[PDB]
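Notes follow the structure.
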Amino acid sequence: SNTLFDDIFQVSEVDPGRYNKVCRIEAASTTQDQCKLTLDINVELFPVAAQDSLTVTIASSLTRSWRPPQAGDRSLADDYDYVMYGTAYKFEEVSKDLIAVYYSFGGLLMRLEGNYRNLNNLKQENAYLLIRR
Amino acid sequence: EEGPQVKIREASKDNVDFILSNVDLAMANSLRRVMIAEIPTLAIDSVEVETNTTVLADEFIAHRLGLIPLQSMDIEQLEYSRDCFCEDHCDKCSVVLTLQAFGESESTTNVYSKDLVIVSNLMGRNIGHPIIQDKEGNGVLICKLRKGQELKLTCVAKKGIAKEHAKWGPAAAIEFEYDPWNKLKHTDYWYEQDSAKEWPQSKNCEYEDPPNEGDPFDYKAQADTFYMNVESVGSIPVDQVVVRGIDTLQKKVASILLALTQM
Amino acid sequence: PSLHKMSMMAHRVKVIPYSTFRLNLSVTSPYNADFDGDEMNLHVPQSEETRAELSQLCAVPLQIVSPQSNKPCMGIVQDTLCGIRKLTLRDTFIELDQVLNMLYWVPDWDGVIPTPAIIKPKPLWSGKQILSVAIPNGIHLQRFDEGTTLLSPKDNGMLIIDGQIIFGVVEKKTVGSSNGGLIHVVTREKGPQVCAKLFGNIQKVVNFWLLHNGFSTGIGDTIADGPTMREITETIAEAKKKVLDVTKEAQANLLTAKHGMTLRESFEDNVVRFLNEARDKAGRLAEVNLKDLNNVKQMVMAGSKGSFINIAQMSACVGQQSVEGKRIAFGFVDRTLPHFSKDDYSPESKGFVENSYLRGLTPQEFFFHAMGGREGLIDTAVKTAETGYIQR
Amino acid sequence: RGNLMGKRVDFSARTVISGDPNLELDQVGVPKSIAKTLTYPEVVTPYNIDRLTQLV
Amino acid sequence: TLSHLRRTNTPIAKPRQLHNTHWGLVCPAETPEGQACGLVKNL
Amino acid sequence: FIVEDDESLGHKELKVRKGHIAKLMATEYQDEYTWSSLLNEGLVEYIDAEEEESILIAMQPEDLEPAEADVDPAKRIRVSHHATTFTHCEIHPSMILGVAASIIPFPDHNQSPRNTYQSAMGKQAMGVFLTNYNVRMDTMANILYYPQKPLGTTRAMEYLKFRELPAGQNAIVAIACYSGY
Amino acid sequence: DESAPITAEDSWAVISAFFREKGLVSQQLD
Amino acid sequence: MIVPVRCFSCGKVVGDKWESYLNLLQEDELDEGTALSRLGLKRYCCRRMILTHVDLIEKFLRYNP
Amino acid sequence: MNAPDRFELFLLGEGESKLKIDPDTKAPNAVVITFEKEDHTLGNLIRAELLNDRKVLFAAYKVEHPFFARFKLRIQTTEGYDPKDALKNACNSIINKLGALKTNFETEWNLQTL
Amino acid sequence: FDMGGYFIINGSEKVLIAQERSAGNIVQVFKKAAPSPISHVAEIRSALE
Amino acid sequence: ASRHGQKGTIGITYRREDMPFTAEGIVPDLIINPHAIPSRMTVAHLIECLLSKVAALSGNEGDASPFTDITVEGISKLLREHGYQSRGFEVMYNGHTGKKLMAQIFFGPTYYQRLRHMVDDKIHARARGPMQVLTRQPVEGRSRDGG
RNA sequence: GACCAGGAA
Ligand SMILES: [Mg+2]
Ligand SMILES: [Zn+2]
Ligand SMILES: [Zn+2]
C-alpha cells in the first residue's frame, strides 16, 4: 500500500544508441555518493538531456485487470511527470553494504546501486516507477 | 454547425475534393469502404445471345456488358430481383436492354454502348440508360464488326452491390489522406539521407501548419481532418456517392439496433 | 518426397471453400513445402484402429521436438518471424485501442488487460509485454548472446521468466526451431498440445500487429550510400593491384612455389584468395553501411530470409566466378573469350565479377557468371539423384 | 518394388497447397469438394444412430 | 513457339557445362533443369 | 562487324560507317540496301567457333576504339580497349542470348540461374499465340482475354514480335506483408 | 560525313536488317 | 484484344477513351504522356491500362466468315 | 468450383441471425456478440465508438478468418451498465454523427457551382 | 505472324529438333589414363561427305 | 510469375476496400511477399518495377534491355521528377482501419504472367474407383479417376 | 493396356 524508495538524482548522460524513441539514462544521487542509477526511458513521452535533476520514487501500490478512464475521479499516486510499471528480476550482491536491484518495464530496463533500502525493495511484479521534474 | 464537418475544395460532374473534419478516423474510413463496396447500382447481369458472328466470344462480350455503367439515379425505387415476387424478373426489379448490330459498312462497324436500347418499361424512373460521358457521345466501345458480322443479344440489368461483383461499383478510386506532416508519427519514413528531402510534401501540407522542430512531440494528438476525393464512374452523380454512402452506412448501423431489438 | 518421419503427419480436418489444401505456415518446413505450386497428398484412415494410430502416434503436435537432432523441427517463420522481431524492440510501443484487439485475438487470454508498462503521460504497452500474453506460465528461459549483461544493453539474449519477457529481442534464436528453443522448452515443459497451441497464438498476434505495421522492400534497400560505394570500389581496386603484383612477381620467376604446389598452382592460390578477400571486405563494407531501417538488413536480423552474402552481391560486388574450383578456363587457346588477348591471367579475364547486382554485370561478367551458374544447376540435379539412392 | 512395397491407393486425394495464418498448427484445410468425395465407414451404433441418419 | 524452333538436342567428356566456345552461338541461360540440363541448348 | 586499321584518318576502325546506317534505315522507312548488302560490301562477316579462335573482338565499338590523350558512380565498371589488334566488333552483346532469355528485363542484374528459370517458365505462360487462333482446332489452347505489351522491354523484343503478341499484363504490384496470406 | 564512326545505338539498325533478311527461323528453312 | 471497359485497379471507365487516344496520337501528333493526360487519365493504373494495350481484334477482324 | 456464392458475403444464410450474443465466461460483466454477414466496415466502426463510452472497460473485434464474412465483438463494461445497452448507445451515436455528416455535406455541396 | 519452319504430318505440326554430333574427318589427340597400356591416342572419325 | 523466376500461387483474394491503398486512391492488383527478394537476389524485378512506374507515368516505353547505360539512379531521378519518391516507395494506408501503414511500400507496375497451372485442373480425390486389370490395384491418373 | 517420346514443385 506504500512507498519503497525515494531520492533525487542528476543525469551524467543520455544515450539513445540505435533507438528512435528510447534512451538509457545515467544518474547518481544528490544525497548518497553510494547511489547510482541506470534507466531506459521513453524520451518521446518524457524527454531528457543530461544534468536534469530528477526525483525518483518506487512504491508497490497506487492483480486485477487495468481500468482506463474516470481518473478525474481517482487517486492518482502521481504528482509526477512519468510513471512506469515493471518487474524486479535480479538482486545482485556487489560486496560491502552495496546492493543492486534490476527492474524490467516490459523491456525498458533499470539498475539501481545503493545500500540501505534493504528493508524495502522486494522481488515484486508490483513495482511502479515514478519521475518528477 | 453540428458534429463532423465538411469543406468542399473542388467539385465536378465526377469529382468531389473535400475535407472531413471533427471525426473518428475509423468513421472516415468506413465511409470510404462503404462508398466503394456497398452502394447499390444497376448493371447488366444476365445476357441471352441470339446470334454472334464476332471474333469475340459470347461470354467475353457478356463480361464487358456488365461493365457498362447504367443510369442508377432512381435505383432505390427498383427492387432487388432476389426479393421481387415474380419468378425470375419483371419490370419492378429489372431493366431490359437490347443490342442488335450488323456490319453494314465495308469499313469496320462499331458497337458502342449508345447502341443499347431499353425494351422493358421504365415506369418513368431514371434508370437503365447507359452512361455516356464520351465527347462524340458513343460511350463504351463494346465490340467491332466487319461485314456479315452480326451481334444480336438481350440484357437484363439488376440492382446489386460491389461486394457481389465490382461491376456494381458506383465509385472509382477514392483519395484519402491525413496528417501530411507526419505529426502523429503514424508512419516512420524510410530514407537514405534525409527523410525530408527524399519524401515529397503533399498538396495538403498547405492546409495544416508545419510542425516546427523546436517542439516536444504531441502524444495527446489524434487524427481528425481527412483530405478525401471521390470519383464517380457516372452511374450515380458524385455528390450522391458521398451521401448515399453516408446513408448506406447509417442504414447498416441501424439494422444492428433493429436486430438488437427483435432480440 | 518423404524422407522424414515428419514428412507424413496426422492433421485435424477443417472443411473449407476453394480448391487448395490449406496448412499452418509453421508446419511448412518439416514437409519441405512452399506455395510456389506444390501439391500434397492426403490419405484418410478407414478403421477406428487406424485413426487411433494417427492421432496417437503421428499427430503434428507430437512430431514437434524430433529425434533427428534432439531439437524442435518446426518453429516460427517468414512474416511471423520478421514481424516478431519488429514487435519486440524497445522502440515498439502500443496504444490502448490496438492492444485490446491484440489481446482478444489470442484465443486463450484470461480476459485480463495487463497493466501497461507506461502509465502516463498516456498509457502505453510494449511489444515484449503483450507478446508474452501468448507465452504460458512457468515457461522459464534464459540465453546470453555475445556481450549480454543482466542489464542487456543492446537488447541481446533472452530473459523470459514465468512466461514473461524481461529483455531482449525475440527472433530466430528464440522463437525459431533452435536447441535452446522457446519452443523446445514449451513442448518439453507444457505438452505437445500446449506448444502447438503456442504456435497458433504467437502468429495470430504478431501477424495481426504486422498487418497494421506493414513491411516491405525495394531497390532502395540495396543501395549502398555514396562514400561506402566509392570506398568499396577502392577495396576492390587495391586487391586488383595486389594481384597484378603477384602476377608480375610470378612472371619474373621471383615467386617461390609452396610445398606440394606447382609454381602455377601456387600463383593461382594467391590470386583466388586475394579476390575473395576483396569481395568479402566490400561485402562487410556495405552490410555495416546499411541503416537499421534497411528492410533487407531487417530480414537478415530477424533471420526470416537472406544472409550477408546476399547483401554482398546485391549491393557491393558479386565476386569471383568458379567452375570446378579453379577460375575460368581457356576454352579458347590461351584465353577465356575471343574478346581477350592471350595469356591473360588477370581477374577480369578469369571471371571476377567486379560489379554488384545493382550496378549490373558486363557482358563478360554475365557470361562467366552464367558458366558458373550452369555448373550449379548440374550438380544440383546430380546431388539430388545421388542423395536419393543413398537414402534408399 | 512397385506393386507390393508400394501401391496406388483408395481414399486418397491431392491438390495445390497454400498456407493459412488462421488455421491452427495441427489442422489442414480441406476443400468441400474433396470432403464430399472422401468417405469414412462408420458403424451404426446407438451413440451415432440419429446423427448418422441425419447425414444419410 | 519461337524458342522451340531454335532448339538443340545432344545425346549421351563433359557436355552439360556452359563452354567458352558457346559464346554467341548458344544461350548461356535457356536450358532445361534436370535430366536434360545443358544437353538441350538454344541458339 | 569487320575492323581494319584501314584509316589514313586515324587509328583502327570498323568498315561500317554512319553513312551505311543512313542507307540502311532508308530502306527501313520504305515499310535496296539489305543485310546481304553489308555482307558483300564486306563490312560484316560470318565467324564460326573455329575461326573465332584466331580473332580479337571489341564489345562495344565506339567505346572500344579511340584511345585517350568525371566518371559515373551509378554505372557498372567496364574494362577497356588497350588493344590495337582488333579484327572484329560484337554487333551487340545482347545477342549472345536466346529467344526466351531475350524477354527477361535487366537480366544482367539477376542471379545467374534466376534467368535460367524464367527462360523456361515463360514457355508455360499464357497469351495470344497466333492471330488465327479462332480457326485452328488444336487439342488444348489458352488465350489471354486482355493481353498487354510490357511496360519494361528489350530492344530484342522487337524482332520476337513480343509487343504485338504478349504473355501477360502489367499488374499494379505491392511488395508487402499483409494478412500473411 | 557519310563515313563517320558508328555509334552504339546504330548497331540495332544493322541487327534490324539482319532479321529483315533471315527472320527468326533462317536455319530451319535454309 | 479490344480495349478494356474499366481499369482493373481503380475501375475508372476507360473503353470510351480508346479511339480518342488513337486520334490524339495520329491527328494531333501529341505524345502519349500528354494524350493520356488530355483524356484525364491520371492515376497510373489507368494510364497503363490504355498505354500498354494491344488492340488485336483489328487483326482478328481481317479473317473472313 | 469450390468458390462460395458471392452474395453469401451479405445475404443472411437461412436460419442465421445478424447478432448472436453470448456472455464472456472468462471475465465478469462482459459479452461476445457475433456479427454474421458483416466485415471491418461495421466492426472497426463500432469498436471505435465503444472506446468513447467511458463506462466501457474493453472493446475489440476480430474477423477470425477472411474466407467468412463475420466478426466477433467483445464488450466489457463497468457493472450495472449492460454491454447490450452499451452497444445500443454506441450505435445511435454513429448514426447521429452520420446524420450531421450527411446534412453537412449536402449543405456545402448545395453551395458549389460546378 | 506465323514463322513457319515446321511440318504438318497427319494434322499435327512437327518440329525437327537440331541434332548435335562430333564433326568428322577431324584429328584429335587424347591422353588414355593411368591403367592403360596405351598412353596417348590420335583418332580421326572419317567419312565421305 | 514475373520474368525473374518468381512463381507464386494465389493464396487469397481481397476486394478493393480491404486492400492497402496509396492516398492517391491507387491500390495493388497483386501483393507479393518481401521475403521473395533477398535469398533469390532478383534485383531486376525491383528495377523492372521502378522503371515500369516511370513508363506508366511518362507514357514512354521502358527500356530494360540488358547491357546499357540505364542506371537505377537515372530512373530514380525521373520518378522524383514525376512526384513519387525516388525509389518507388509510397506511403500506404491499411484497408481495414484507414490508419497509415508505419512502413512505406515498394509499389508499381510489374509484368506478371498467367501460367498454365490452374488448380481446378489439378485437384483430385478418390475413394474406391476403377481398378487395373492385371494388378487389381487403383488405376493411374486424375483423368482416369485414379488413386 | 503395353511400349516409346517429351515437359513439370
Ligand atoms: Mg515448392
Ligand atoms: Zn421481379
Ligand atoms: Zn486505374
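The deposited model was determined using X-ray crystallography, 3.4 Å.
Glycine too: its Cβ is placed from the backbone N, Cα and C atoms.
For I:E108 to K, Swiss-Prot lists a mutagenesis experiment annotated as follows: Transcript termination readthrough. Lethal. Cβ environment of I:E108 (mutagenesis position): no same-chain residue six or more positions apart lies under 8 Å away.
For the mutagenesis result I:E108 to G or V, the note given in Swiss-Prot is Transcript termination readthrough. I:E108 (mutagenesis position) falls within a helix when secondary structure is assigned with DSSP.
One mutagenesis experiment catalogued in Swiss-Prot, I:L111 to P, is accompanied by this note: Transcript termination readthrough. In this chain, no residue six or more apart from I:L111 (mutagenesis position) has a CB-CB distance below 8 Å.
Packing around I:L114 (mutagenesis position) is summarised by its Cβ count: 9 other Cβ atoms lie within 10 angstroms of its Cβ, all protein chains included. Among the mutagenesis experiments that Swiss-Prot reports, I:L114 to P is described with the note: Transcript termination readthrough.
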Collapsed DSSP category at I:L114 (mutagenesis position): coil
